[PDB]
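Please read the structure below before turning to the comments.
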Amino acid sequence: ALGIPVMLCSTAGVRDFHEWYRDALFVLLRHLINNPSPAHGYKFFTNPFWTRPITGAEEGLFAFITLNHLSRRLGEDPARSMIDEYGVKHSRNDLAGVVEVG
Amino acid sequence: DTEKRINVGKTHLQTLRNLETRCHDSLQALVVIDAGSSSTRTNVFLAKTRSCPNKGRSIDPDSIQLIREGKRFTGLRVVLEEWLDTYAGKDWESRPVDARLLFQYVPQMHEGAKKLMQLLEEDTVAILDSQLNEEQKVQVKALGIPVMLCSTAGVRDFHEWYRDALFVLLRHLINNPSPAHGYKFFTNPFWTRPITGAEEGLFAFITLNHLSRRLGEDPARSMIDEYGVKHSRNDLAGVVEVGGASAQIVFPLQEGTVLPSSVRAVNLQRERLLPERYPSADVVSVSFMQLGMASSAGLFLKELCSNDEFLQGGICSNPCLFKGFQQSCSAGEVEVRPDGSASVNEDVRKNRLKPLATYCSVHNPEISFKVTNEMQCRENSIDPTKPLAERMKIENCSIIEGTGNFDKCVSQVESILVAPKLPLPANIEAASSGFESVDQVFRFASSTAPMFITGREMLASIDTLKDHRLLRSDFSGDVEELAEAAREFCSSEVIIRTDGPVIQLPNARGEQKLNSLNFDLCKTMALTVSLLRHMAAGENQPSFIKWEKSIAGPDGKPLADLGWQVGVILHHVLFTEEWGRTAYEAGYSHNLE
Amino acid sequence: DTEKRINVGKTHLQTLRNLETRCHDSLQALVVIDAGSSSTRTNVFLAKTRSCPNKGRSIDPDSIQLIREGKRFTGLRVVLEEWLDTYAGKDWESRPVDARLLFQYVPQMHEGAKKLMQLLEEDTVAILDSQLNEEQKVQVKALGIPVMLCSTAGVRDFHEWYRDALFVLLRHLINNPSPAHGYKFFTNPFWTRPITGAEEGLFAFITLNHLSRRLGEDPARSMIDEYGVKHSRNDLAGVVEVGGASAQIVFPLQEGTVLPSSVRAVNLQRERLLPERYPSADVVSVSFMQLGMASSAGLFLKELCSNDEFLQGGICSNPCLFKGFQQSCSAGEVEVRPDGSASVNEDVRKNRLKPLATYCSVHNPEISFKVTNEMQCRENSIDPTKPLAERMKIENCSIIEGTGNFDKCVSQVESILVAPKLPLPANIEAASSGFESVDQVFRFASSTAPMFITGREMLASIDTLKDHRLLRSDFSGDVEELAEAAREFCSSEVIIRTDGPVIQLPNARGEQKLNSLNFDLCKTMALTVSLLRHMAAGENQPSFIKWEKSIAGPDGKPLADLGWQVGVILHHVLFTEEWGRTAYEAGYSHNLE
Ligand SMILES: Nc1ncnc2c1ncn2[C@@H]1O[C@H](COP(=O)(O)OP(=O)(O)NP(=O)(O)O)[C@@H](O)[C@H]1O
Ligand SMILES: Nc1ncnc2c1ncn2[C@@H]1O[C@H](COP(=O)(O)OP(=O)(O)NP(=O)(O)O)[C@@H](O)[C@H]1O
Ligand SMILES: [Mg+2]
Ligand SMILES: [Mg+2]
Ligand SMILES: [Mg+2]
């Protein structure tokens, strides 16, 4: 009933890919997601903001967000964050960094 | 050695980097002008503003504190009545007046309002100059001063277009202050406007719950259940406010208290009184005209001394007045002189029956076209056909004598003020919410929420009995405990001594000096008994009934006084985006040429 | 008779009712400080603010007009270099310097920046006082003055932390102005910050299209198709800006022009440059270091006089210099004296090869750790191992002689500046967008959008030929029409006459006085030919190429000058909610204690 947001992100595989080809493939990939089999009932959909080639910095930044979210270091609630006397929100625990070797 | 030397410069950049990233607090002044029945007075407040990068500027609701309530200047009713006396002719109350013709005298109304506004402006500046330091003055002058002038029961019953036309002129006078003082006062039709009786009551409820720390959106005062609904940690308290011309009865509805279709309750979030982030509540808010101290005093004397049971050979026997007390038969201001005598001011302006007699006129369209309002006046002894002087006059009466019977006083306050046959004049707003009278409030709507009583005389009724040891230091609000204490006090004799008139309590209990404030306090004592009787009669009874003047803050010192003032501020300031647009984005700079 | 009398008072209320309901316009000053390579100058703008009830305060983008561009004070590079000369020792360019140790000299950097900021503040106030009237001064002082100081190519290549630390100090100096003048200047890290080469170009594009009425969100400049997409009515024009140290090439991509994966185009809405309500466009924005007038002049002399084809027995033959012209062999500032001689200033600060030689140092981490940047310096004849003086020195050269061959000058500007083997030093930003050089821009990305050329000398190259009747009054921008006109002009002899040095045109065409501005204009003429050659080589060719100084407004008078200034204002002001929060809600009041 709610629909299934689909996020297809390409990494180092096509990051160095020459000419237009990769970007043209992504326009075709989104149309294929937006047009799924009606038989299964699962309403898959996408947009150029969700399905797109992600940069190396973005790939790393999202990996940082995953680590800190799961380990409960990142949060906007009083359990994981704190507001000082100058109205600035700081995290209660130190944010951890990541080294991912794909 | 040099490690500590390079750290000073590193700290120098960090301090500067913190200044730009952090929020900055600045002091701002807020003005609420209570344009009530009795008088028009300024209320100067101070609040802490917080400006954050990409977050704009907002007011800390908990930082809102009253610095001073200014001098009591001429009421809006007097200003408009003086204008009609000179531009529509003297004794316009007894003659048919053409409202269309008064439009040529609008610049003349501006001068009348200018005189009052210049006094209020001068007083506000005098308060700010005396309380603020030079550093505080700079922050206050730079941010601008939002002004909120709201009219209550004084001009609520005012006939024709005059009241609304005055408000357009009042806003222009605020928006154009003296540049000499430096204080940048500004207003808009959303801040400066006549407030309804329900609104007056609702703001008084918001003030009480804010100051007592019952209403809040933070985890300290509120709680989110497993279904994402914010509830307040402490029970929201209701209020009973008794002014000069009107009384407000406000209380929130606890649980799923099902009400009749005719009875109209107000949800604070749905009716845009409080933001969505605040905990929701369905509140019953009703205001009754002719119930305030000054107006109820005049109406009681008119109805009691018109009844054959109390008027005999020109001598009206009043059960709400002490034994031995004597006064002239008129609703005019009573001054208790040092020789025991009661001086009654016979001036039309100083007469307490004037606002009611001015409303009850066959020349007022609310009477001539509406028969229902005419019968409401006639039942309260006012003949709308008769001239103004004849309306305020207590016919076939010369002297009012005090009988001192408390039980007879309660019985009369009940039939006249609390539960009359027809509703008291100028109460269409109350009737539209489903309440024709005070008795109907607790009959149709009841709550288990604690009640708070406000009003100079309402407190005085309790304190006087507490002082003479007739009531316990700890008083929960027992109806018959109060009625027994007041019955012994009201039966007291008045002895004219060398020092002056003294209230001699029976069975040698004690004594106190008789003055212009306590001579008729037994009428208010009876009003409190009757009010608590209906609260105890209702399906749901309050947890406790408290009598308070002002709420003590966290430091021990009171933050602000009880009333609609703080409530009207919070009604605007709590809407973060809307407040920032009107107070900071538009600001006093909007008034510039 | 009385019908007209009552109507005056009726109008009196309507006028007052209109004032509160209507919007009010107030004048506000905006300051953009161009902290460029050559100098640091203020740009005072004036805009019309509009405050509406419940709608807040906003700026009319079309009302934005430049009143004056202030005096040209010391550049940020000079301020930081003077600080290093006194706190890291003299000739720090040839010695290894410990950056950590410089942290103890941060308060000393504040004093150096204070001296420059006080000059800029004094100049800004002098402009405002001279142009604004008393009524205008009040509105300007009350609203506050947003200040936007942005650094460009001058400190873009600046080594270590120094540049960013200076910006933290610069913001504190703006936020703390002299209270005596009354003008309330304020800033934030979003307004005052070093801008990138792409941003510098993108803002210059926004300025051009705004002033020429090509970019707008209204129906006059835009159109909504049947699929709810806003398109601009007129084609968006591109810009070519040539400054002191860098050149920007900006153009929007028309239609579905497919680009390679390496080439990075910027969508104005997606990258938050313009609001969603504005028509969308994919724009190619690239900036090239060592391409600006001053930096390209120094680099050309270094590379040309290092080639064996041009240097013989200490005499460097320059094809971009006129026949008979003679000067010393150094990149220092050339002053054409009245006796025909060329005075070359040998001061390190005044030398045009200094910013390049300071960047190309083995002590700079961008060279010592990055071999690629070292080879970029070595190919442009700068040895990073050698001392500062030896780097700027044109080895085995004494005198530069002018040959006046235009075709040879074009061929050299092409191989050195336009299309070199390796990219010109400090161009990592350009390379990351997919453009190592100027020739690669139109090779990988091309547009049918009209181009606009900006820069003192770029215009002078066209105007000089137009004045001597070598080019038509109406000049579309033909490449070979320009090359023929410039070839005849550059071959001109220099005759030292009693009046001074005169440029004698061949076949008795005409004559003009030779000065410090036009002596090397043939290098810029060749640059324009090479630039137009690549534009004509690209898959898509511009509709027309125009040379403009400033854009004429609707009244005929120009609103503002072309550059990144108006663009940076519109980048902030057009985000209605965000601008109102920072400029009006927070304002100068944020700086208060
Ligand atoms: N200085 C005073 N402070 C407090 N109460 C006063 C004062 N002077 C008189 N009173 C008493 O309090 C009543 C007026 O109370 P007040 O709080 O001013 O309401 P109001 O604004 O005049 N009435 P309303 O129009 O219904 O809001 C008078 O009728 C007096 O009994
Ligand atoms: N007063 C002046 N007005 C305009 N151009 C000037 C002026 N003085 C010198 N110029 C010339 O224009 C160049 C500087 O142009 P300018 O617009 O100030 O860019 P810039 O800000 O110094 N460079 P950049 O850091 O890349 O933004 C100099 O190299 C001169 O050739
Ligand atoms: Mg991976
Ligand atoms: Mg009141
Ligand atoms: Mg520039």
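Each residue's number is its place along the chain shown, starting with 1.
Method on record in the header is X-ray crystallography, 3.0 Å.
From the backbone N, Cα and C atoms, a Cβ is placed for every residue, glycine too.
Quoted from Swiss-Prot, the note on natural variant C:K55 to R (Swiss-Prot position 91) is: In strain: Beverley. In three-state terms derived from DSSP, C:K55 (variant position) belongs to neither a helical nor a strand segment and is classed as coil. Within the same chain, residues at least six positions away from C:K55 (variant position) with a Cβ under 8 Å of its Cβ are C:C23.
According to Swiss-Prot, the natural variant C:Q65 to R (Swiss-Prot position 101) carries the annotation: In strain: Beverley. A strand conformation is recorded for C:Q65 (variant position) in the three-state DSSP classification.
Over all protein chains present, the Cβ of C:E200 (active site, proton acceptor) has 26 other Cβ atoms lying within 10 Å. Per Swiss-Prot, the feature active site, proton acceptor maps to C:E200.
For C:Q65 (variant position) paired with C:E200 (active site, proton acceptor), the C-alpha to C-alpha distance reads 19 Å. In the shown protein chains, 17 other C-beta atoms lie within 10 A of the C-beta of C:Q65 (variant position).
Proximity to chain B, taken as a Cβ less than 8 Å from one of its Cβ atoms, holds for C:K55 among the recorded positions C:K55, C:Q65, C:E200.
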